[PDB]
Amino acid sequence: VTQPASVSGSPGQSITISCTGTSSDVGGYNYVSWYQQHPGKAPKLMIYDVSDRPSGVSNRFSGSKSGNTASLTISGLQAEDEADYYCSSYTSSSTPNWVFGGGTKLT
Amino acid sequence: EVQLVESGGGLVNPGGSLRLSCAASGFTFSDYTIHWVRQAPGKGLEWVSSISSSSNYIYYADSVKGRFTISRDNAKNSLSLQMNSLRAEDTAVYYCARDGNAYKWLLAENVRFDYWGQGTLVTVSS
Amino acid sequence: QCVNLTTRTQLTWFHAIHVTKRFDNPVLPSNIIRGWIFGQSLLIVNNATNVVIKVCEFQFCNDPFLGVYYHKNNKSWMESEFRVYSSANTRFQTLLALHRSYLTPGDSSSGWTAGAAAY
Ligand SMILES: *[C@@H]1O[C@H](CO[C@@H]2O[C@@H](C)[C@@H](O)[C@@H](O)[C@@H]2O)[C@@H](O[C@@H]2O[C@H](CO)[C@@H](O)[C@H](O)[C@H]2NC(C)=O)[C@H](O)[C@H]1NC(C)=O
Ligand SMILES: *[C@@H]1O[C@H](CO)[C@@H](O)[C@H](O)[C@H]1NC(C)=O
């Protein structure tokens, strides 16, 4: 699972974080989820099942998927959003397991 | 409020062993699958293992498979992880997290982590 | 794929109720009852659509059953599970259907209930 090392943009702008896998990971499995980790803290679930959003999460966060690449789009970028965003998915290769992407640092 | 509290972290020598555990509260322990995830300092997240509510379905990452043993006591709302023959490469912060998918009989492969504990650091060195 | 069921209270009358939680389907010498296993072995099972009668070298599950899922989205009861045997190249066992719904969280072994039944 491949992610951008870092993304950035002006406040108020919409930033898209890509997550590229393969057919056995992202393409054939709409189980992609995204987690926001603040420094020194445990990660929070932001998006699951590609686009679904947990209660308590702001509506500025939305997910999408096409081909073998999943994306997290953050609208109305706030300073508060600075965090490491991890892409998680199920991989059916060999023995069933779950993986995370490298993690994208949002500034 | 849903909470998970990890305990049993600390410093160990390579080749040794360490038991981690976390207590659950705020939800029905026996209704959810609980996963362990580790994060090496300066690195991203890596899934370690998972144990289903019945304890019948247990999965391990290949990197720990054969060394780690996971078990849960539903009566005590307590999850334990026994790490044997550990190495310097296993230094990481370990978290226990609640699987948001309460219906593993429908989509066992579909995993999300709704709640995370604070995490506990395990350091392997001397 | 076979699965062993758990979370069952321990205590001819056979019950499959959930208030105490029971699901009696031992090996003996709402349409919950679906069929029987006898024993090569004979399988007589009434699935959601057709009655199936087969004789084969079955490798039966230690705890065989069928399952019906309740979809709250359309209030539809649909048969989704058939976990009787892994292969099919004096004693018998009764095949009962399980109910699974949003009210039965857990995994394949514990995430279930049962409609009132007896035999
Ligand atoms: C399902 O259960 C069977 C039977 O195992 C017994 O009942 C279980 C609920 C539990 O109480 C076991 O300890 C009991 O022994 C399992 O078949 C046995 O599996 C073990 C390995 O765990 C093996 O050593 C035995 O030889 C197996 N028994 C036979 C007759 O082969 C089965 O693995 C369980 N899992 C499935 C497939 O649902
Ligand atoms: C009911 O909804 C479920 C979930 O979307 C679907 O899988 C099932 O096929 C639907 N059944 C009917 C009769 O619409």
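We number chain C the same way Swiss-Prot does; the residues here are 14-24, 63-70, 76-85, 98-107, 115-164, 236-265, in that order.
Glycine is no exception: its Cβ is also placed from the backbone N, Cα and C atoms.
For C:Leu18 (variant position), the same-chain residues lying six or more positions away in sequence with a CB closer than 8 A to its CB are C:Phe79, C:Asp138, C:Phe140, C:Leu244, C:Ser255, C:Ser256, C:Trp258. Quoted from Swiss-Prot, the note on natural variant C:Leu18 to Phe is: In strain: Beta/B.1.351, Gamma/P.1, 19B/501Y.
Swiss-Prot documents C:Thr19 to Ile as a naturally occurring variant and attaches the note In strain: Omicron/BQ.1.1, Omicron/XBB.1.5, Omicron/EG.5.1. Counting every protein chain shown, 17 other Cβ atoms lie within 10 Å of the Cβ of C:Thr19 (variant position). Secondary structure at C:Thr19 (variant position), taken from DSSP and collapsed to helix, strand or coil, is coil.
Where Swiss-Prot documents C:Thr20 to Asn as a natural variant, the accompanying text is: In strain: Gamma/P.1. C:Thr20 (variant position) counts 16 other C-beta atoms within 10 Å of its own C-beta, drawing on all protein chains shown.
Quoting Swiss-Prot on the natural variant C:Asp80 to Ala: In strain: Beta/B.1.351. For C:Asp80 (variant position), other Cβ atoms within 10 Å of its Cβ number 17.
One entry in Swiss-Prot concerns the natural variant C:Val83 to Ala. Its note says: In strain: Omicron/XBB.1.5, Omicron/EG.5.1. In the structure as shown, the Cβ atom of C:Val83 (variant position) sits within 10 Å of 12 other Cβ atoms.
For C:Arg102 (variant position), the same-chain residues lying six or more positions away in sequence with a CB closer than 8 A to its CB are C:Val120, C:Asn121, C:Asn122, C:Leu141, C:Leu241, C:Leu242, C:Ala243. Swiss-Prot lists C:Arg102 to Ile among its natural variants, and the accompanying note reads: In strain: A23.1.
The secondary structure of C:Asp138 (variant position), as reduced to three states from DSSP, is extended strand. Under its natural variant annotations, Swiss-Prot gives C:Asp138 to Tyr the following note: In strain: Gamma/P.1.
Annotation of the natural variant C:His146 to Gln in Swiss-Prot: In strain: Omicron/XBB.1.5, Omicron/EG.5.1; the original residue is retained in the structure shown. Neighbours of C:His146 (variant position), defined as other CB atoms within 10 A of its CB across all chains, total 12. Under DSSP, C:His146 (variant position) is assigned to a strand (E or B) in the three-state scheme.
Every protein chain considered, the tally of other Cβ atoms within 10 Å of the Cβ of C:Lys147 (variant position) stands at 9. For the natural variant C:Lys147 to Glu, the note given in Swiss-Prot is In strain: Omicron/BA.2.75.
Record note (Swiss-Prot) on the natural variant C:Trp152 to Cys: In strain: Epsilon/B.1.427/B.1.429; when coupled with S13I induces resistance to NTD antibodies by changing disulfid bond in positions 15-136 to 136-152. Proximity of C:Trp152 (variant position) to non-local residues of its own chain (separation of 6 or more, Cβ distance below 8 Å) is seen for C:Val143, C:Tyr144, C:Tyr145, C:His146, given in sequence order.
In the three-state DSSP reading, C:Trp152 (variant position) counts as strand. Looking at Swiss-Prot, you'll find the natural variant C:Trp152 to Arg noted as follows: In strain: Omicron/BA.2.75.
Taking Cβ-Cβ distances under 8 Å and a sequence gap of 6 or more within the same chain, C:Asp253 (variant position) has no neighbours at all. Among the natural variants in Swiss-Prot, C:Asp253 to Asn has the note: In strain: Lambda/C.37. The residue drawn here is the original one.
Looking at Swiss-Prot, the entry for natural variant C:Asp253 to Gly says: In strain: Iota/B.1.526. Classification of C:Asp253 (variant position) by DSSP places it in coil, neither helical nor stranded.
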**Asked** What does the Cα distance in Å come to between C:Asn164 and C:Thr236, when 71 residues between them are unmodelled?
**Response** 21
**Item:** Nearest of the variant positions (C:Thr19, C:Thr20, C:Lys147) to C:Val83 (variant position) - Cα to Cα
**Value:** C:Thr19
**Prompt:** How big is the Cα-to-Cα gap, in Å, between C:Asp80 (variant position) and C:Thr20 (variant position)?
**Reply:** 12
**Request:** Give me the Cα-Cα distance between C:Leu24 and C:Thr63 in Å, rounded to a whole number; there are 38 residues missing between them in the deposited model.
**Result:** 14
**Residue pair C:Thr20 (variant position), C:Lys147 (variant position) - Cα distance, angstrom, rounded** = 24
**Request:** Looking only at C-alpha atoms, tell me how far C:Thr19 (variant position) is from C:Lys147 (variant position), rounded to the nearest Å.
**Result:** 25
**Request:** Check each of the variant positions C:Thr19, C:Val83, C:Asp253 and report back the ones whose Cβ is under 8 Å from some Cβ of chain B.
**Result:** C:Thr19, C:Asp253
